[PDB]
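**Student:** If you scroll down you'll find the structure; I have some questions about it.
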Amino acid sequence: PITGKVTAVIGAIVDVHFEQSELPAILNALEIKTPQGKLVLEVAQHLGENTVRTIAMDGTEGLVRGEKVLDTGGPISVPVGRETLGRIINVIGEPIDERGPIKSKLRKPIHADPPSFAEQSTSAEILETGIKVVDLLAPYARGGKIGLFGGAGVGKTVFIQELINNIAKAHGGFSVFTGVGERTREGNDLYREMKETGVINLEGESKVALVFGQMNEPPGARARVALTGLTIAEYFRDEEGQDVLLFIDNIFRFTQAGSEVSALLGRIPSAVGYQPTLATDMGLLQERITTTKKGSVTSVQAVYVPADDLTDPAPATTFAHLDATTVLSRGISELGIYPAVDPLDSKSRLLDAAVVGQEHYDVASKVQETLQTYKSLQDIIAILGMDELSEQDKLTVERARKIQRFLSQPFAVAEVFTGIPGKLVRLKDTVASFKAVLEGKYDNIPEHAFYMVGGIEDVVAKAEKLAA
Amino acid sequence: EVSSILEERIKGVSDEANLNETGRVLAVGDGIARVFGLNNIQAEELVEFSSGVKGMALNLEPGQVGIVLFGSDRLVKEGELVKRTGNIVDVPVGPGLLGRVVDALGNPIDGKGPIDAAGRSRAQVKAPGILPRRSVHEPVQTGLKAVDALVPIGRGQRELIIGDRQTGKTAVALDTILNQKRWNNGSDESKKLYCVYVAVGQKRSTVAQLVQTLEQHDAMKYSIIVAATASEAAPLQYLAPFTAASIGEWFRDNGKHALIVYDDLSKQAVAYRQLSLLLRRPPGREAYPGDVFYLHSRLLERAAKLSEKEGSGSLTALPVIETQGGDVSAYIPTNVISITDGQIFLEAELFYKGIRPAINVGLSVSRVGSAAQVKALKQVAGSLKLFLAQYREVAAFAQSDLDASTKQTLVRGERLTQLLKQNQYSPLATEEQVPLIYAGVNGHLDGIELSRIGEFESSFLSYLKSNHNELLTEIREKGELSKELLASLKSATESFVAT
Amino acid sequence: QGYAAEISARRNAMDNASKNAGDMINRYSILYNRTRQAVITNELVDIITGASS
């Protein structure tokens, strides 16, 4: 029985003295029996003399030195299973959905090593999406990192909700929304809302699994929520063959949590107050986000940058990982578009000609040129007058404002919220719609016939209905 | 006499001093005694010196246990016996602190008798869970009309009062507390918000004035003032909001509602900086300790509106952050802004231009917002938001030949800006906020000359009070504005406008 | 005819100026923000060195 006695409690950095030759290995998980149930300490050093230095996950307030510790023997093993979908789970893999003990199959270590070069994606793949704006100008990609920008609420969370619905149709996938630095009140609303919109139904089926990591939870537990979440996803991917889409919240709070743990460990935080092991921490996490031969994880991450500084090293490191960036605009939401997506500031690097198909690319390039010209033209056209438009320019304006309306396409989750049943639009059919709009088949069809509709088929119906 | 009573009390102590574990200071420098002993001590536990000093034990190191002294070093010297009290910090909690200005320990610094409160409960305890909360929907009305309309506040939520130094930041806060007297008088205990003002680093003369003002407005009997004054030591300052929160928990747990105003966490930060540096822990960004985010977050999620199974209660909070140059970009402001759910950012220029409240409408947001807004006030001030938006754009149009629409906006907007002035230290009733804003919405006030707006306001209120306090009470009690009431109001306003 | 054109030009020039000044404002602001970070870093290094010794 590998046991050791607490020999320090300076902060949440608890040094434990183990009897000789009965030493845990680094990254092992220790459990200290406590009236707090357990305190999980993760061994992060060997200080020698048969003592270690560990970090704590659960708070150490009122800890008494010399208390016996028991060594689990390896990085925390968190429950996994289809059963575990629809559970709000704390870092230590215990229900915080409060609907009692998680029904589990197998439990698995929170730390895991990135798959081999061979088991990394050898050729790109384009994950299907149902938002047309997404499907043209930043098509999702399997194993991809898609970094959200723009406000929450009617912004990010509703968008995230839509994706879960779409994913369920798209594959039949699952998700795990991991929320780091989560305001627990807002999280409650999200959980209740997620229940209401039925992406979680525990009287039914719950696709998304929730891991909420509140800000009041210690920094160590803030750091470890992500690694746990990825493991859950990986059980689906590798061992249930699934394709999943894993939401992560703020990576500012990912950085923030890690930075503290480094500083506590005594490691000199590099410039702009960010840990020396900054690169590696993203590196391990975001190289476990990949398309394996068994399945593919795909991760939608939320990238909240502090002070709008993209020059900050942590955002830069994020952008290195990011394959796409989705930049929600509030101006766009104000143009009556839900999608709230800013099409000209939404960009993906997987958008290249061959990558998305030549037709798709050419259509996209035209739509980009159309929108780019529409905006620029509208700048001085508004000032000069709309009648100062050329025949070509007002053809473009006519088409463009029709495209602007065409962007409006309710979201399935937002069936209640907008009041209009969502319009799911498949990627091929999105291209088809734009080919026709480019060819002006719908430039004789009214603007608000494109308002709040989906694909080509949908706007055939609405074209008729707007008139009739 | 009184002396005899004290001597009797002294006779009443004689307890066996078998101190299971004692300590001896090895060296004491910088208020960081390093003690030999204290084998079984709990972390952060309260320790009593020979000097009588109180401490917490942040560092439990193997060879020495590094007490951080709450007390002054003046009497402390090496070798001092360190009795182990064996109790982690706890403060009296209960309704006993209503109208009681107490220090962190619980000593009544106003000396309004030894605090007799329900229980003494520990200073730090972890924040309510997901399921232990239910969403906010209950308003709270600060009397400040602009606050109530532009950024409507609710219960068990956090939302900043972030603004520039000595703009009477405390004055803006104090106004809310004063309006809580009206609601306090009211029977419902959600309407009884038992306010807690946490005066951090604030000089005792200033807090004495605060206390006196509170006494003048007879507010000390729902108010609680947790005081860590300028002199009060950095451990006391550090634990001061945590200590305060626990007091709030009794109310919250009792299902009641209450409002805790942490003023200012910026001075809390400095105390933590002092502490961290004294323990030689590396100072984080902007030389403010790295776990300041963690510290503030631990405190700030205790502000929560509990679920109805947890007896629908709350601890509303309104943290005050001092912006040194107005920089919300400053590390502590940026962090706090992220943590909280809304901010109100007072504008120094407006303050200078005598517009008190000095609120920067754009840089004030409430995320809960209109969910926690009176329906009546919501109806008659949705318009106000849009009007002000135009007014902001047409602010620069004050540099003239202007479009008639623009010139109208400018007139309407200027009258509105004056209307939202509310002289400091005079709250207003909600039943009197709603008619005035309705008038402005209907453009009735636009016609009234700017100088005569003031005369109009008080007069209109009395005119309404005389003409139809039946309407006012009806409006107040219904809390909604029906088409019939708004109709009558438009008419009533017309009648008043004529005079 | 001239006077109307003259004042029209004055308006035009003064408008475009506001725009040009704005662009320069943005350019020096980004530089300011970076410079601010650098000062923080240089100070931070001094502290780190001090703590280290």
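Shown for chain B, in order and in Swiss-Prot numbering: 44-442, 445-544.
Per deposition record, electron microscopy, 6.3 Å.
Here the Cβ of each residue, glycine as well, is placed from N, Cα and C on the backbone.
Per Swiss-Prot, ATP binding site is recorded for B:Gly206, B:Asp207, B:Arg208, B:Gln209, B:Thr210, B:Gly211, B:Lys212, B:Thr213, and the stated evidence type is similarity to another entry. For the mutagenesis result B:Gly291 to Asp, the note given in Swiss-Prot is In ATP1-2; growth-defect. According to Swiss-Prot, the mutagenesis experiment B:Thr383 to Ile carries the annotation: In ATP1-1; growth-defect.
Burial and contacts for the listed features, if you can.
**Tutor:** Listed in sequence order, B:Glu365, B:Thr366, B:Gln367 are the same-chain residues six or more apart from B:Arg208 (ATP binding site) with CB atoms under 8 A from its CB. Reduced to three states, the DSSP call for B:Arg208 (ATP binding site) is coil.
B:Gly291 (mutagenesis position) carries a helical DSSP state (H, G or I).
Less than 8 angstroms from the CB of B:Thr383 (mutagenesis position) sit B:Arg201, B:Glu202, B:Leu203, B:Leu343, B:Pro362, each of them six or more residues away in the same chain.
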**Student:** Compute the centroid of the Cβ atoms of B:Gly206, B:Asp207, B:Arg208, B:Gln209, B:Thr210, B:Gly211, B:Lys212, B:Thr213, then list the same-chain residues not in that set whose Cβ lies within 8 Å of it, in sequence order, for the ATP site.
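**Tutor:** Leaving out the recorded residues gives B:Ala214, B:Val215, B:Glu365, B:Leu389, B:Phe394.
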**Student:** I'd like to know which of the binding-site residues B:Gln209, B:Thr213 has the most other Cβ atoms within 10 Å of its Cβ.
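**Tutor:** Buried the deepest by this measure is B:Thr213.
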**Student:** Non-local Cβ contacts of B:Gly211 (ATP binding site) (under 8 Å, 6 or more apart, same chain)?
**Tutor:** B:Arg399, B:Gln469
**Student:** Taking just the CA atoms, what is the gap between B:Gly206 (ATP binding site) and B:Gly291 (mutagenesis position) in Å?
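**Tutor:** One finds 25 Å between the Cα atoms of these residues.
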**Student:** Using Cα coordinates, what distance in whole Å links B:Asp207 (ATP binding site) and B:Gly291 (mutagenesis position)?
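**Tutor:** For B:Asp207 (ATP binding site) versus B:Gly291 (mutagenesis position), the Cα atoms are 28 Å apart.
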**Student:** Tell me which of the binding-site residues B:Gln209, B:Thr210, B:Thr213 ends up closest to B:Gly291 (mutagenesis position) in space, Cα to Cα.
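**Tutor:** If we rank B:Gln209, B:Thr210, B:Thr213 by Cα distance to B:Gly291 (mutagenesis position), first place goes to B:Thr213.
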